[PDB]
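Worksheet: the structure to be examined is printed underneath.
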Amino acid sequence: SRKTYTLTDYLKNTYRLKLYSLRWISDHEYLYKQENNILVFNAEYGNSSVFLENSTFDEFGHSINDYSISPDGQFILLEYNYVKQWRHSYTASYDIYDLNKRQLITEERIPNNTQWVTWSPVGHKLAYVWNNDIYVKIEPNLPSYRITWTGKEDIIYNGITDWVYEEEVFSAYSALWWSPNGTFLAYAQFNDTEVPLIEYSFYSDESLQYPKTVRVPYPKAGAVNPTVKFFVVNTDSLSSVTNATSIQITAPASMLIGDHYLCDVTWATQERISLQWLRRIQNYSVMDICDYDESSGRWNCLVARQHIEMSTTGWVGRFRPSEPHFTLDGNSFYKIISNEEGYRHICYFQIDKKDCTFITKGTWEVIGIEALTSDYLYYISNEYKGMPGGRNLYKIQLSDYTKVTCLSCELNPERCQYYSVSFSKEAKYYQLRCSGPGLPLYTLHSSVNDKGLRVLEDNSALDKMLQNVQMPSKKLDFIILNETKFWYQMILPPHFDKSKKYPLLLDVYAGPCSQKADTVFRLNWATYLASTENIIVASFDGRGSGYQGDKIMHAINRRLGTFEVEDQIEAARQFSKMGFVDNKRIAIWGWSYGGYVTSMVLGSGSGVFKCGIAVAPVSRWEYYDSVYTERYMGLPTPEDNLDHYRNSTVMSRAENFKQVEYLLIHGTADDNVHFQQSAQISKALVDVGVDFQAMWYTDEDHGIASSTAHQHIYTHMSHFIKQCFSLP
Amino acid sequence: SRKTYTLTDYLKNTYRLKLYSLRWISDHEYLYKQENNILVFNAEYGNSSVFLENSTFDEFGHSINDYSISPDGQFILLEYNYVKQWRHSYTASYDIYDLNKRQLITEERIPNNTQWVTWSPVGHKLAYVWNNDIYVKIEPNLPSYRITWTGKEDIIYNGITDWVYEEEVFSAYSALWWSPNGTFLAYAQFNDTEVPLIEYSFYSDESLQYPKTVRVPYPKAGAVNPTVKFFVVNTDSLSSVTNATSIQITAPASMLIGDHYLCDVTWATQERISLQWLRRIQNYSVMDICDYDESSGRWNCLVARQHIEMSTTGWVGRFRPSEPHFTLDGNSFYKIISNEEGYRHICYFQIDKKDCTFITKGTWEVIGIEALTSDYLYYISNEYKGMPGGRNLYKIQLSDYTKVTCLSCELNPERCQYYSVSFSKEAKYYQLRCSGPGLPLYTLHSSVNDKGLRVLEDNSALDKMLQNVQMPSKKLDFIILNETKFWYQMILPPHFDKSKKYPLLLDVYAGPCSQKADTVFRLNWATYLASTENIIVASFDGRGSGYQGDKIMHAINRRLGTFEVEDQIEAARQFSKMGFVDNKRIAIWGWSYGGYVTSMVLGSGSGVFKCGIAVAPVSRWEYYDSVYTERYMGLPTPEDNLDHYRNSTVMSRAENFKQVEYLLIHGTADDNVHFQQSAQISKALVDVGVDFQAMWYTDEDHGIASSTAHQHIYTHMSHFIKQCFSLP
Amino acid sequence: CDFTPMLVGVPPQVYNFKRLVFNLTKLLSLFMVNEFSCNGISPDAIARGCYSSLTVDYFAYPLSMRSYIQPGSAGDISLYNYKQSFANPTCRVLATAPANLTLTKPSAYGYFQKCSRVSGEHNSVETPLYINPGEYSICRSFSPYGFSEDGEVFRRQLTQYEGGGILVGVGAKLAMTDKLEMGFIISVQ
Ligand SMILES: *[C@@H]1O[C@H](CO)[C@@H](O[C@@H]2O[C@H](CO)[C@@H](O[C@@H]3O[C@H](CO)[C@@H](O)[C@H](O[C@H]4O[C@H](CO)[C@@H](O)[C@H](O)[C@@H]4O[C@H]4O[C@H](CO)[C@@H](O)[C@H](O)[C@@H]4O)[C@@H]3O)[C@H](O)[C@H]2NC(C)=O)[C@H](O)[C@H]1NC(C)=O
Ligand SMILES: *[C@@H]1O[C@H](CO)[C@@H](O[C@@H]2O[C@H](CO)[C@@H](O)[C@H](O)[C@H]2NC(C)=O)[C@H](O)[C@H]1NC(C)=O
Ligand SMILES: *[C@@H]1O[C@H](CO)[C@@H](O[C@@H]2O[C@H](CO)[C@@H](O)[C@H](O)[C@H]2NC(C)=O)[C@H](O)[C@H]1NC(C)=O
Ligand SMILES: *[C@@H]1O[C@H](CO)[C@@H](O[C@@H]2O[C@H](CO)[C@@H](O)[C@H](O)[C@H]2NC(C)=O)[C@H](O)[C@H]1NC(C)=O
Ligand SMILES: *[C@@H]1O[C@H](CO)[C@@H](O[C@@H]2O[C@H](CO)[C@@H](O)[C@H](O)[C@H]2NC(C)=O)[C@H](O)[C@H]1NC(C)=O
Ligand SMILES: *[C@@H]1O[C@H](CO)[C@@H](O[C@@H]2O[C@H](CO)[C@@H](O)[C@H](O)[C@H]2NC(C)=O)[C@H](O)[C@H]1NC(C)=O
Ligand SMILES: *[C@@H]1O[C@H](CO)[C@@H](O[C@@H]2O[C@H](CO)[C@@H](O)[C@H](O)[C@H]2NC(C)=O)[C@H](O)[C@H]1NC(C)=O
Ligand SMILES: *[C@@H]1O[C@H](CO)[C@@H](O[C@@H]2O[C@H](CO)[C@@H](O)[C@H](O)[C@H]2NC(C)=O)[C@H](O)[C@H]1NC(C)=O
Ligand SMILES: *[C@@H]1O[C@H](CO)[C@@H](O)[C@H](O)[C@H]1NC(C)=O
Ligand SMILES: *[C@@H]1O[C@H](CO)[C@@H](O)[C@H](O)[C@H]1NC(C)=O
Ligand SMILES: *[C@@H]1O[C@H](CO)[C@@H](O)[C@H](O)[C@H]1NC(C)=O
Ligand SMILES: *[C@@H]1O[C@H](CO)[C@@H](O)[C@H](O)[C@H]1NC(C)=O
Ligand SMILES: *[C@@H]1O[C@H](CO)[C@@H](O)[C@H](O)[C@H]1NC(C)=O
Ligand SMILES: *[C@@H]1O[C@H](CO)[C@@H](O)[C@H](O)[C@H]1NC(C)=O
Ligand SMILES: *[C@@H]1O[C@H](CO)[C@@H](O)[C@H](O)[C@H]1NC(C)=O
Ligand SMILES: *[C@@H]1O[C@H](CO)[C@@H](O)[C@H](O)[C@H]1NC(C)=O
């Protein structure tokens, strides 16, 4: 009859989700790139104007990957020759184009293979990292001043992170922090000398007759971790004749007694910077607030201006300690910390004093602080309807904490329940981006009266296009396990019948502080499986999941692969007990941590699941990196936690794999979860005598994301699933 | 019905053939191992005595792997702590036990991790290689003498071969050649300084946090080859106060003008050695006969005594030039070389005369020379019945070449057509080892009258066991292609009916100078398939195969991947035309070179084959070692043969794989056919969109010979074949 | 005349011997001698200026390489490095220089064990190139100052007026002795 969401539709991306990506250049203007040229929009009443034209982009011979606009609007930074390295890191060539003279700046150019470039928040100061060294350009045409001279490849990193910091700590390649008005440039230096390297073979293009070995400094669980130093340089004193001087800011005395991390850098004022330090045993953190001393030229860090965050029941933060949001004068700040009951909420701090006053409370969590103003604070929370999966924007008076108003709860209640926000420079205009149960909707608002200005994008065309096709429906509900609610989502096939019985596939991540059950509209592999193959795809949020308090998230502390596995198995049992699930046909699949949970579920010997797919799975926690593993498990030493490091392993349970059908997939050039982990799973399975299926992917990273590789892997897993359920 | 040959019968090895492995320690005596004892036997009368007892082995704390006999019989050499490295190379610990005194020798023992140990041909002199250096013990209790001082790991090899030599040139790890009575020790020194290294990862046991990288100097096609030198040392002049003097013998100037190999070392008399050198273009070879001058203590090779062996239509030899067989005086020798027609025959040489005379003629080939006494020469050939896959023992009279007598043609005609022999020390008694169409049979004969003494092994227990098993049958016949007979073999299911149609699996190797159609009894995977699954397993000998003349064998020259593939396809077409073969269910499988031919056949787009399995296949000929590849293809340079090197890849044919089902298997720790080849095949197949099945085997070499991995791979391949043929 | 030049500097190898043509013979007292044999005029017979000519060829030469230089020898030295000429009366010396002399030792002793020419249908015919009693070696141009390590192989494409093939030379190295041994020949005319 009618068309359905097919695999080609997912792989070829026939149905496109339109987005409205804008960059707020000013308090009431933003840049939008439509029809391959940048336009300026007035936030009040439309009033669009052309900023750059397509012909200008046609001028230079090479293709432009990305552009960056100087805050004064006089220069643009054109990025080309893009070459990706890791999830957040790359190298590229950059060209500077004058917007007033309308010409290229050909003298004293930024060198090729530049690792990172950034503008100052005001003016047109330019700082970039080249060969692990920092250079600062006061003007785009004048020569650059070299800041650091100790940059060494794979040894010393200046202004950029190493692998582990970029992956787990900062979630970014940049370790540069400009001052609020561009006077000081703070940077971190990472030393990876004694950090051991992971080596894997890179079978490059077919013309290469000898494979290359990629050596990456990678601290595994319990190994030497990279070491860090923090420096602040003064860019107004830079002179050509002399070398620049960098003033080092040391970690607190309570933090130098062992291994530590630098987890956050924030500028409080033009002469005040806050640093957060985290111990290797990541249940202790200290915030250091330091003030510039004009006579000395040095930065003084007072002991009385130190704030300590502790966690008796687990780790500090969700993945890291949260960032502070200082006031205009810089004498106080707002931070999201866990309350006495375990729910993260905004607490009001004063830099001099230890005690903090909580301004929000309840059985819900604050997701983040969005904007701070003299009169109001804006934040995202899941308070509405008591659903942990939803997100909404709120505002709270700073003179009266009782008056709290929801700015997005009733705008379109049915279609939008998952909100995100972008605020202008002075926070008088914001864009609300919903991606709730309905199609994504983008709107513009003004903060003065919280009135709706216009609709930037409503995804009308997809709605027109999706009327012909047969779409599945998402149901979000909860179950009671032990006097507590755990939320699940199910992708029900079209014309779902409660009397009929369907196969069930469990989509699993089940990592610490994760949410696989939310109100987000997605067009993915589950849409195909529900729309075309009539398979129910279900996800569960059990113990160790986030955004529902610390009693649930910290339940898997030092015990990884124990409670989440049993929670997934019990969820599958409850789903089969619900009534419309075929007990003979139940499957489970996951990626990364989800692959680990899938493997442990299959090796548990419960008999609930018929088959499973693990994609790039973690097999042993001693093979994974130190920061992530030691956040949740501790150190792999006989003193504290070696016993559970040995117990929680997929290999140990290889004898229970006889009762299931297993698909094991891994990319050979994976740097996050190395191929060694699957290679050990397969070796254990072969040693026991288990029949299973495997597939490697040459030169493929953690996310097996090419065109051909992505299409191939999803076609292969669709074939496996159709063979499992005996589908036509 | 009755029992059949099952998969567990093959994997657990339920039915086992028995062997009679003996070591002739004398003209009339040999040693045999039974009931964990060492029994010496009298060949003339058959009585035995206990050479070594049970309780002698039990006094050592270690488990003895192998034993060695001094030619005088005074010392045993017991090998333990075995550690395998490559196909022929290993390290072990050795201890010497005196047989007269009945005690272990604890003074100046052979060091641990000894690479190679050998006795002298007479007496009890020992030469062993430790840390790439040669040591000589005149007596087992006295200290050893260091011969060479230049040994270095992965750089310089003294007395032992490097990977490419051990794999392709010598098929052995030793590079030591004792003089006929042990006065001289000749050895080769290899130099791998500029040879590139192949790097692959070795995961090891699960307790290892970081995988190891294995660096093996491996010269690929066109890369830098190792350098070889040859030295002879006089072991009768060794002293404890002076370093040993080694006299170098240089290659002929016809090889010193470029790259070359050392192919063979053979001692003619006590003071004469023969050396065979081959050019990197392996169609030119020179034998150098050198003599020892007692005045100078130097070895001199005359120009007049050099013998040229060149090939115009291909390469020299079957794989390497054949070994010479000198007479007692050392002034003449017999060699198997190709005649004008193209058939390998024994030619009679004089050391100083260039012309040699052929003593055998025919449209058949001599396989090898087995013994050379006065008035009689013993050799193995496939002359009998015109069957290229049979082997029979013949003797020719040196006084009259017209008197040729077959010593094994009419011994047991139905049961025995494939013969191997082992002669005594003076060729007075020979053991005839048969492995023909029937069960293997071992008999002892005396060469004075060619009379049979006794039957050493009858395999009567296996014959009794196999009467209750439905066993498969083998048919050996030929087909005519362009007025040329090409032979094939067929493992037929029990109760074979020509009227019924059977699925056909084509087992292929098709390498140059290969024979897959012979009269050899086997119990392998094809027995199970034919006995249990009723699948016809066929092998075909096409163009490029051996033991049929140079016209058939050299058709593959410089055109690898062209004629063998077409011959396999045409053989499949003929088989389907025979009338008892299901045309829809035809499959092809192979290992190593057979995997390459299978992949080429599947990418040919012929439509004959439904599916196929490639195990450790060659993908690109530039990824393989230089010696093997350049024997058949030449250098990969634009002047010589790069275009075929580019046209004969499995990758180029990735588009045609959409019409077949593919199973691709490799072991990650493979050092012969690296995992890079299968990785490149899989990468090409993902790019074009082809769905296939893959399986990697962690830590497994080319053989995949570990018991668990062997069982796993054959179970997986049986599952795949059953699925392809829709077998219930 | 003056025999200072032979003494100064580093002495040359046997295959690259240096000849001075000019009396005295006091210099034999400078270093220890070992072999004064002659085939023509006997030793200790000097005519001073009455000699029409005086030629000397000198070279660093180990004493272990002694039997290979004789009135009749069959070895690498005579065949490819230096063969004595008996048309004029000569005298071998083979003396050993002492310490504290103005003689810088060579790094090692060197000589050529093979030097032949390759030219044929497929580079098949090998022709050893034996030197004349009075001539130099064709293979001299390969490392005139000696070889590093042992068993070096040198090759070059010979041009016309030399044969037009491929010249192959193999050299041998012997480590230097504690004191420098050298060789002389004195031919009187
Ligand atoms: C295993 O194989 C490797 C690689 O093939 C071998 O290593 C090579 O060894 C050779 C030595 O034969 C070496 O070549 C020398 O390198 C020196 C440093 O680069 C050069 O200085 C030297 O040239 C001089 O010597 C030549 C004679 O050998 C002369 O012909 C030449 O003109 C140069 O003359 C200098 O020296 C003389 C004194 O001898 C002096 O009077 C002159 O004024 C002048 O100064 C050689 O080219 C290679 O470089 C090595 N290759 C490497 C290391 O990669 C290794 O030896 C082999 N191992 C074994 C055990 O055989
Ligand atoms: C990076 O770290 C290494 C080691 O952690 C530092 O090297 C040490 O330098 C000190 C000098 O102060 C020596 O005493 C140590 O012996 C060195 N250790 C090692 C292992 O080399 C190195 O100086 C650091 N680099 C930077 C730029 O800080
Ligand atoms: C700035 O510092 C760098 C490195 O500390 C100086 O560069 C060194 O200069 C010395 C002396 O000229 C050289 O011996 C080194 O080789 C240089 N090192 C490098 C990495 O370049 C540089 O001279 C300093 N500049 C000024 C103006 O003092
Ligand atoms: C950016 O901020 C810095 C820090 O407040 C300013 O630098 C100070 O400026 C005042 C007034 O000009 C001087 O008295 C101080 O000596 C300066 N201190 C330092 C460390 O430079 C700077 O002027 C600001 N720039 C702009 C454009 O506002
Ligand atoms: C952070 O975690 C560590 C490890 O769990 C805690 O150290 C433990 O402290 C208790 C109480 O003093 C001891 O009984 C344990 O023996 C300690 N374990 C180890 C491995 O040393 C530490 O107390 C925690 N810190 C905070 C602030 O909660
Ligand atoms: C035999 O040769 C070896 C190496 O060629 C000699 O060992 C060397 O001896 C010298 C001086 O005693 C040392 O400086 C070297 O370090 C030694 N090398 C090695 C590799 O050991 C040994 O002395 C020689 N033996 C005799 C008797 O001459
Ligand atoms: C092993 O063979 C060698 C080589 O023929 C024999 O050595 C020769 O023996 C004869 C007689 O004793 C001497 O005249 C020669 O000078 C020896 N040559 C060398 C190079 O040593 C040796 O005698 C044989 N050993 C046996 C037969 O036990
Ligand atoms: C060994 O094979 C090479 C390569 O095929 C032969 O070299 C060829 O010789 C013929 C005739 O002289 C020439 O026409 C070709 O151009 C040569 N090819 C190359 C690549 O040089 C060589 O002659 C053979 N050696 C024999 C037969 O002894
Ligand atoms: C649009 O904005 C420009 C400034 O960018 C302003 O000059 C103009 O008046 C605006 N148009 C209106 C208000 O209609
Ligand atoms: C500018 O060029 C692009 C081509 O990349 C085109 O799509 C766009 O329509 C052009 N702009 C205008 C205003 O025509
Ligand atoms: C970057 O590389 C290109 C191409 O080699 C070259 O033309 C250009 O000058 C380089 N840029 C710099 C800043 O050197
Ligand atoms: C690991 O499992 C063993 C049983 O095999 C148990 O004795 C031990 O207590 C466990 N350790 C843990 C759960 O930390
Ligand atoms: C030697 O031991 C084996 C088993 O250990 C036994 O079968 C055999 O009979 C023993 N030999 C003798 C002569 O008894
Ligand atoms: C076999 O018996 C004969 C006697 O006929 C004897 O000479 C020979 O040594 C015996 N062989 C063994 C191995 O005992
Ligand atoms: C070999 O190793 C063992 C164990 O360390 C040791 O006892 C023995 O002495 C070694 N052998 C030699 C010859 O050193
Ligand atoms: C092999 O491919 C090359 C590349 O185009 C071509 O020049 C050559 O003719 C091809 N060889 C054959 C036999 O088709």
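Going by Swiss-Prot, the residues shown for chain A are 39-766, listed in order.
From the backbone N, Cα and C atoms, a Cβ is placed for every residue, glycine too.
According to Swiss-Prot, the mutagenesis experiment A:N85 to A carries this note: Does not inhibit dipeptidyl peptidase activity, interaction with ADA and homodimer formation. Cβ-based neighbour count (10 Å, all protein chains) for A:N85 (mutagenesis position) stands at 10.
Sequence-distant contacts of A:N92 (mutagenesis position), defined by Cβ-Cβ distance under 8 angstroms and a gap of at least six in the same chain, are A:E73, A:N74, A:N75. Taken residue by residue with DSSP, A:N92 (mutagenesis position) is part of a helix. Experimental mutagenesis is annotated in Swiss-Prot for A:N92 to A, with the remark: Does not inhibit dipeptidyl peptidase activity, interaction with ADA and homodimer formation.
In Swiss-Prot, the entry for mutagenesis A:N150 to A states: Does not inhibit dipeptidyl peptidase activity, interaction with ADA and homodimer formation. The structure shown retains the original residue. Sequence-distant contacts (6 or more apart, same chain, Cβ under 8 Å) of A:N150 (mutagenesis position) comprise A:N119, A:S131.
The note that Swiss-Prot attaches to the published mutagenesis A:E205 to K is: Inhibits dipeptidyl peptidase activity. For A:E205 (mutagenesis position), the same-chain residues 6+ apart in sequence whose C-beta sits under 8 angstroms from its C-beta are A:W124, A:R125, A:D663, A:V665, A:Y666, A:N710.
While the structure shown retains the original residue, Swiss-Prot records the mutagenesis experiment A:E206 to L with this note: Inhibits dipeptidyl peptidase activity. In the three-state DSSP scheme, A:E206 (mutagenesis position) is classed as helix.
Residues or ranges marked as active site, charge relay system by Swiss-Prot: A:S630 (among others). A 10 Å cutoff on Cβ-Cβ distances gives A:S630 (active site, charge relay system) a total of 19 other Cβ atoms nearby, all chains included.
As annotated by Swiss-Prot, active site, charge relay system applies to A:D708 (among others), with the evidence given as sequence analysis. Its Cβ placed at the centre, A:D708 (active site, charge relay system) has 21 other Cβ atoms within 10 Å.
For A:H740 (active site, charge relay system), the same-chain residues lying six or more positions away in sequence with a CB closer than 8 A to its CB are A:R125, A:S630, A:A654, A:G705, A:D708, A:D709, A:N710, A:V711. Secondary structure at A:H740 (active site, charge relay system), as computed by DSSP, is coil. According to Swiss-Prot, the feature active site, charge relay system maps to A:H740 (among others).
Other C-beta atoms found within 10 angstroms of the C-beta of A:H750 (mutagenesis position) number 25, with every protein chain shown included. Classification of A:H750 (mutagenesis position) by DSSP places it within a helix. Where Swiss-Prot documents A:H750 to A as a mutagenesis experiment, the accompanying text is: Inhibits weakly homodimerization and dipeptidyl peptidase activity.
Per Swiss-Prot, mutagenesis A:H750 to E is noted as: Inhibits strongly homodimerization, dipeptidyl peptidase activity, interaction with CARD11 and T-cell costimulation activity.
In the three-state DSSP scheme, A:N85 (mutagenesis position) is classed as strand. In sequence order, A:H750 are the recorded positions among A:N85, A:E205, A:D708, A:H750 whose C-beta falls under 8 Å from a C-beta of chain B. Each residue contributes its Cα atom, and for A:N85 (mutagenesis position) and A:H750 (mutagenesis position) those atoms are 46 Å apart. Distance between Cα atoms for A:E206 (mutagenesis position) and A:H750 (mutagenesis position): 29 Å, as a whole number. A:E206 (mutagenesis position) counts 19 other C-beta atoms within 10 Å of its own C-beta, drawing on all protein chains shown.
Checking the recorded positions A:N92, A:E205, A:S630, A:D708, A:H740, A:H750 against ligand 10, the ones with a C-beta less than 6 Å from an atom of that molecule are A:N92. In this structure, A:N150 are the recorded positions from A:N150, A:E205, A:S630, A:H740, A:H750 whose C-beta falls under 6 Å of some atom of ligand 11.
According to DSSP, A:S630 (active site, charge relay system) sits in a coil region rather than a helix or strand.
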